[PDB]
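**Student:** Pasting in a structure now, in structure tokens, and then I'll have a few things to ask.
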2 protein chains.
Amino acid sequence: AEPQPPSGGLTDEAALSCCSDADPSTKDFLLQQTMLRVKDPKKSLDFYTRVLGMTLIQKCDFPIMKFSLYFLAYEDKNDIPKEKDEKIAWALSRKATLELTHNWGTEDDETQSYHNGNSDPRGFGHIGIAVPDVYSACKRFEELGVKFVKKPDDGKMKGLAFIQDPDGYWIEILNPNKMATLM
Amino acid sequence: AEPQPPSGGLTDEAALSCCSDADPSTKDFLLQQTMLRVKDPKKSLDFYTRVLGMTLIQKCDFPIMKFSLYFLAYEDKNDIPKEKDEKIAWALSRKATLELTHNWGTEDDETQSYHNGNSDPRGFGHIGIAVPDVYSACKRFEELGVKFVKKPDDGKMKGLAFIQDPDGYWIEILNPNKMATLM
Ligand SMILES: COc1ccc(/C=C(\CC(=O)O)c2nc3ccccc3s2)cc1
Ligand SMILES: COc1ccc(/C=C(\CC(=O)O)c2nc3ccccc3s2)cc1
Ligand SMILES: [Zn+2]
Ligand SMILES: [Zn+2]
């Protein structure tokens, strides 16, 4: 009922009082995809497959509306079913996929670019890739012409990097075993 | 090369010639996180845990810079290590996590809202949750006061839904076994 002084962040206890246990109706839900719009799928496919080691697991074309969907994931290309319906059902039940939306023609348009969400207006910030070694990964990214937002040892938090994809989306490069030393 | 008629997107063959096999240096890379900025973590935690059945697996507070990070995932809460360093290392090596960024004070600012990327300027579009039954999941979402962008049987592609979270970010609700029927 009383006005309170500026809280600050939530306490661990406040955050937890806002959390409910998983209802049994949600028990088989999984976080399947993140969708990003890409100007030029040729550049995006080369980046995500060659630079980041992802596999293209499904491509969907919509001839009438004139757009394509590309699903990228860290999956063994030998696990991709060969039959069309089984393939789509396997691809779209993989956890942690990246869905790239290509609105046909944007690749031919000098002015068009997508917004990465890290300048006004902000919202989405980044995807993040966990790697065994941020320094070796980033050395290879440098050699392959990758643009950096943050080199691993530049700024406050060392051993953490941000690169950008061909559309300028930020990608965090993190070692899960080194994040405790920043927290 | 000669000037071409308007883009028909890539052929399956063109898309494949833009893909490289995974370099051995990337072999342990995994798509770990998607980061979204949230105005009010009380509302976002309630939505992602109670409505969507995700588990809060890690909370990080930065008292001096004045922001919190919340990591949400489809994980069994009994798998969360209890000790701080082992917990962070386990949380930040989970596939398919959602990272919510709370810039302290945004919850106390009448005017402030984040941009969902689905109006100018566009980029990020959505996350997507794979569910065993889109219609039962959506019936429950309706009963829980969830705002819809697309009801499963509205629009051209039926059996697919979009809801929005408390910040207005779009969330696709999909059955992997029904997506082949939309191609
Ligand atoms: C663009 O520059 C930066 C530099 C550091 C960060 C810090 C991050 C990444 C993020 O905020 O998403 C950190 N994340 C974690 C997660 C766990 C433990 C410590 C950190 S610091 C973010 C952006
Ligand atoms: C906002 O309204 C819609 C309605 C349908 C769609 C269609 C989608 C979702 C998307 O574009 O990410 C489809 N995704 C797939 C994936 C595989 C096969 C078919 C489809 S249709 C998108 C937005
Ligand atoms: Zn989607
Ligand atoms: Zn992050």
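Residue numbering for chain B follows Swiss-Prot; the residues present correspond to positions 2-184, in that order.
Technique stated in the header: X-ray crystallography, 2.0 Å.
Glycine is no exception: its Cβ is also placed from the backbone N, Cα and C atoms.
Below are the features I grabbed from Swiss-Prot:
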MUTAGEN   B:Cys19 to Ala  No effect on NO-mediated modification. Impaired NO-mediated modification; when associated with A-20. Loss of NO-mediated modification; when associated with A-139
MUTAGEN   B:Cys20 to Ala  No effect on NO-mediated modification. Impaired NO-mediated modification; when associated with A-19. Loss of NO-mediated modification; when associated with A-139
DOMAIN    B:31-177  domain 'VOC'
BINDING   B:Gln34, B:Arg38, B:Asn104, B:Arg123, B:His127, B:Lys157, B:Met158  substrate binding site
BINDING   B:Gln34, B:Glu100, B:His127, B:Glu173  Zn(2+) binding site
MUTAGEN   B:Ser45 to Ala  No effect on phosphorylation
MUTAGEN   B:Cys61 to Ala  No effect on NO-mediated modification
MUTAGEN   B:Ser69 to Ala  No effect on phosphorylation
MUTAGEN   B:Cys139 to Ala  Impaired NO-mediated modification. Loss of NO-mediated modification; when associated with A-19 or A-20
ACT_SITE  B:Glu173  active site, proton donor/acceptor
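Could you place these features in context, so I can see how deep they sit and what lies close by?
**Tutor:** Around the Cβ of B:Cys19 (mutagenesis position), the same chain contributes B:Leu11, each under 8 angstroms and 6 or more positions distant in sequence. B:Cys19 (mutagenesis position) carries neither a helix nor a strand DSSP state and counts as coil.
Proximity of B:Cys20 (mutagenesis position) to non-local residues of its own chain (separation of 6 or more, Cβ distance below 8 Å) is seen for none.
A C-beta separation below 8 Å, combined with a sequence spacing of at least six in one chain, links B:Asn104 (substrate binding site) to B:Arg38, B:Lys67, B:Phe68.
A C-beta separation below 8 Å, combined with a sequence spacing of at least six in one chain, links B:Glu100 (Zn(2+) binding site) to B:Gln34, B:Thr35, B:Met36, B:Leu37, B:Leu70, B:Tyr71, B:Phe72, B:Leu73. Mapped onto three states, the DSSP output places B:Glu100 (Zn(2+) binding site) in strand.
Taken residue by residue with DSSP, B:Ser45 (mutagenesis position) is part of a helix. Residues within less than 8 Å, Cβ to Cβ, of B:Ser45 (mutagenesis position) and separated from it by at least 6 positions along the same chain comprise B:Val39, B:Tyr71, B:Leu101, B:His103, B:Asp166, B:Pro167, B:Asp168.
Cβ neighbour count for B:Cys61 (mutagenesis position) (all protein chains, 10 Å cutoff from its Cβ): 17.
Secondary structure at B:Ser69 (mutagenesis position), taken from DSSP and collapsed to helix, strand or coil, is strand.
Within 10 Å of the C-beta atom of B:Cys139 (mutagenesis position) sit 20 other C-beta atoms, taking all shown protein chains into account. According to DSSP, B:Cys139 (mutagenesis position) is assigned to a helical segment.
Close to B:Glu173 (Zn(2+) binding site) in the fold, though at least 6 residues off in sequence, lie B:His127, B:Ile128, B:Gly129, B:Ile130, B:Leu161, B:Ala162, B:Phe163, each with a CB less than 8 Å from its CB.
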**Student:** Among the binding-site residues B:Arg38, B:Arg123, B:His127, B:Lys157, which residue has its Cβ surrounded by the fewest other Cβ atoms within 10 Å?
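**Tutor:** Minimum Cβ neighbour count within 10 Å, taken over the binding-site residues B:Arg38, B:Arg123, B:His127, B:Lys157, occurs at B:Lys157.
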**Student:** Which residue, out of the recorded positions B:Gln34, B:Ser69, shows the minimum number of other Cβ atoms inside 10 Å of its Cβ in this structure?
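**Tutor:** Fewest other Cβ atoms within 10 Å, among the recorded positions B:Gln34, B:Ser69, is found for B:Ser69.
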**Student:** Filter the recorded positions B:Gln34, B:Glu100, B:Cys139: retain a residue only if its CB is under 8 A from a CB of chain A. Output in sequence order; output 'none' if empty.
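**Tutor:** Out of B:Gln34, B:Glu100, B:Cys139, B:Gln34, B:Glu100 lie under 8 Å of chain A.
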**Student:** Can you tell me which of these recorded positions sit near ligand 3, meaning the Cβ is under 6 Å from at least one of its atoms: B:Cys20, B:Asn104, B:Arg123, B:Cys139, B:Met158, B:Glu173?
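**Tutor:** Passing the 6 Å Cβ check against ligand 3: B:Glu173.
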**Student:** Using C-alpha positions only, work out which of the binding-site residues B:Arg123, B:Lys157, B:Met158 is nearest to B:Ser69 (mutagenesis position).
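**Tutor:** For B:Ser69 (mutagenesis position), the spatially nearest of the binding-site residues is B:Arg123.
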**Student:** So which of the recorded positions B:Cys20, B:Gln34, B:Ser45, B:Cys61, B:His127, B:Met158 sit close to ligand 1, that is, with a CB under 6 Å from an atom of it?
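**Tutor:** Within range of ligand 1: B:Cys61.
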